[PDB]
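One structure is given below, encoded as structure tokens.
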Amino acid sequence: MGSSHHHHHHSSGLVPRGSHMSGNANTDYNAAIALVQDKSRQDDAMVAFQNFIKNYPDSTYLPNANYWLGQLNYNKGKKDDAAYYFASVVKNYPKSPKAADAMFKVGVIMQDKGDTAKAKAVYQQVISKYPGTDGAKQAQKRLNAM
């Protein structure tokens, strides 16, 4: 009918039992969504990360796992869909690098759609607004180059 969202598969294993982080969401998610980046795993990410952004509230990168999706899903030709993905993560994660990163990268699609005039300003923003962050770092090139 439409009940394809039963809460399960939350405990994968390990369960950090140290003073440091173990099973870093950073790494496992960067590994999940690295799939989106992977031109052979664009779908395997959507399945990977679905585990992250929806089924891993417990994981730090719950929001940002969507980040990697916000950039890459866009570059998948979802110049619409991930464009809002970013909007979601930049929103959700105020402290993520994604707020910058996809500010930069989804900050990129604009020109693709035709806001290299307006949205180019987006870049200028990350550089100064998101300064020295994943986005501001790469957006600096767009501020200077393109």
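All residue numbers here begin at 1 and follow the chain in the order shown.
Each Cβ is built from the backbone N, Cα and C atoms, and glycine gets one as well.
Here's what Swiss-Prot has on this protein:
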MUTAGEN   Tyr56 to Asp (Swiss-Prot position 173)  Decreases self-association
MUTAGEN   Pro94 to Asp (Swiss-Prot position 211)  Does not affect oligomerization
MUTAGEN   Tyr130 to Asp (Swiss-Prot position 247)  Forms dimers instead of trimers
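Structure coloured by features recorded in Swiss-Prot.
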{"residue": "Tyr56", "record": "mutagenesis position", "Cβ within 10 Å": "21"}
{"residue": "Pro94", "record": "mutagenesis position", "Cβ within 10 Å": "10"}
{"residue": "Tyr130", "record": "mutagenesis position", "Cβ within 10 Å": "23"}
| said: Can you tell me the CA-to-CA distance separating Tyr56 (mutagenesis position) and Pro94 (mutagenesis position), as a whole number of Å? | reply: 18
| task | Could you state the whole-number distance in Å separating the C-alpha atoms of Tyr130 (mutagenesis position) and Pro94 (mutagenesis position)? | result | 10
